[PDB]
Amino acid sequence: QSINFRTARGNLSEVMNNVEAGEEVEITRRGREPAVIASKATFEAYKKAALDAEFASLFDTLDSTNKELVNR
Amino acid sequence: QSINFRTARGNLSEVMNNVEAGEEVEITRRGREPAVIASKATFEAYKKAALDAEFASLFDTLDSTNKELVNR
Amino acid sequence: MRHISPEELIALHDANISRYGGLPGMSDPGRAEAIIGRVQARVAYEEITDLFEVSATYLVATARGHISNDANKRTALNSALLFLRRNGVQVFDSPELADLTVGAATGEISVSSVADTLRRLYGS
Amino acid sequence: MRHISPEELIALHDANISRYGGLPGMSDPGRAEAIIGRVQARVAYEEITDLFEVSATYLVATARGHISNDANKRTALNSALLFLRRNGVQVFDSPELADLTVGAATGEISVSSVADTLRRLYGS
Ligand SMILES: [Cl-]
């Protein structure tokens, strides 16, 4: 769930198998904000939810003109 | 965007600054399925959108009892 | 077994308030943490494997756990059935679910009786 | 400056056809790649820093880019305003957006005019 910079470097191949198994590991760092490792399938599934939501708001905001343009 | 787990091992500190800048890096392994490193900020936002959609369809499924419970 | 986290439980509660009604901005994360804590603790203590007994626990713990001043019964029912959905069990609305939740809150219906009702409805 | 990928432009088109109407399953990736390719190229060549010019480019490029035989004016408009929203500009519906988009698509309104109208509506 949370490992340090160094531990990842040395046990990266293990972090892969955890991630592949279904875990979402955080990578903390002494300097700046941290990062997260996840499997591509889950990441991309979350990215699509976000994009889908983004489109929903855009379409809600522009609902009238969107409806109108269908008939032009 | 796509790198092997060896180039990651040696250049982990580079991957961090890339990730924090705005990049979303894939990590491949030959014979295995890949992972993705990304900033915790963007990952969590994606996860949250996934979750919103998850609640929205449950609420849809149970829309009738939910409305009824408000008045009790 | 997939569970619901304290931060997910609050998010659910907040999301329900927005959609159906109630006073927003009040959800206590300590109550969310305490509600989930009970559910995990009960599972470990009684070594519960039955999804419907666990589902019943989310329902009773939440309906009596007062995350905030409103919408607790909804958050209870919804988290119960979200847990079932998350663990492969197909869920759907039923006229029984309102009374069931009210009974759990009032103490009139025990955790096992809730588990029985949920099993009858969604079991196989 | 945040941009829209080819793969997003397609997702946007399919999402729009589902919601508002049109023939689905017909979006050409090479067309999406060509539309974004043109926007990105114009930006570099002309060294465009103005967000509303870039928006206007997305709008004309997509409107005349023929991603499929349907909903190209809608994708054009939405893509342009998605760009704006993504770069921190607040957007909203306006009575003149429909006319704008149609004249864009037919060549009667050029990129600069579309830019001036977006800059008027959404730029301080
Ligand atoms: Cl309630």
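We number each residue from 1, going along the chain as drawn.
Every residue, even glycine, has its Cβ placed from backbone N, Cα and C.
Other Cβ atoms within 10 Å of the Cβ of C:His66 (mutagenesis position), summed over all protein chains shown, number 13. Under the heading of mutagenesis, Swiss-Prot lists C:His66 to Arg or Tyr and annotates it as follows: Loss of toxin but not transcriptional regulatory activity.
With a cut-off of 8 Å between CB atoms and residues at least 6 apart in sequence, the same chain places C:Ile17, C:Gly21, C:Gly22, C:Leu23 near C:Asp70 (mutagenesis position), listed in sequence order. Under mutagenesis, Swiss-Prot gives C:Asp70 to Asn with this note: Loss of toxin but not transcriptional regulatory activity.
Around C:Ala76 (mutagenesis position), the same-chain residues six or more apart in sequence whose CB sits under 8 Å from its CB are C:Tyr58, C:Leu59, C:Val60, C:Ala61, C:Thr62, C:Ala63, C:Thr101, C:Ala104, C:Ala105, listed in sequence order. Swiss-Prot lists C:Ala76 to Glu among its mutagenesis entries, and the accompanying note reads: Loss of toxin but not transcriptional regulatory activity.
A mutagenesis experiment is reported in Swiss-Prot for this position, C:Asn78 to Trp, and the note states: No change in binding to EF-Tu, 100-fold decrease of affinity of doc-EF-Tu-GTP complex for AMP-PNP (probably also ATP). Sequence-distant neighbours of C:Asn78 (mutagenesis position) (same chain, six or more apart, CB under 8 Å from its CB) are C:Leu12, C:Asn16, listed in sequence order.
Among the mutagenesis results in Swiss-Prot, C:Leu84 to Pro has the note: Loss of toxin and transcriptional regulatory activity. The residue drawn here is the original one. If you take the C-beta of C:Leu84 (mutagenesis position) and look for same-chain residues 6 or more apart in sequence within under 8 angstroms, you find C:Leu51, C:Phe52, C:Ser55, C:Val91, C:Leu118, C:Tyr122.
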Chain B contacts among the mutagenesis positions C:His66, C:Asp70, C:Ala76, C:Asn78, C:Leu84 (Cβ under 8 Å): C:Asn78
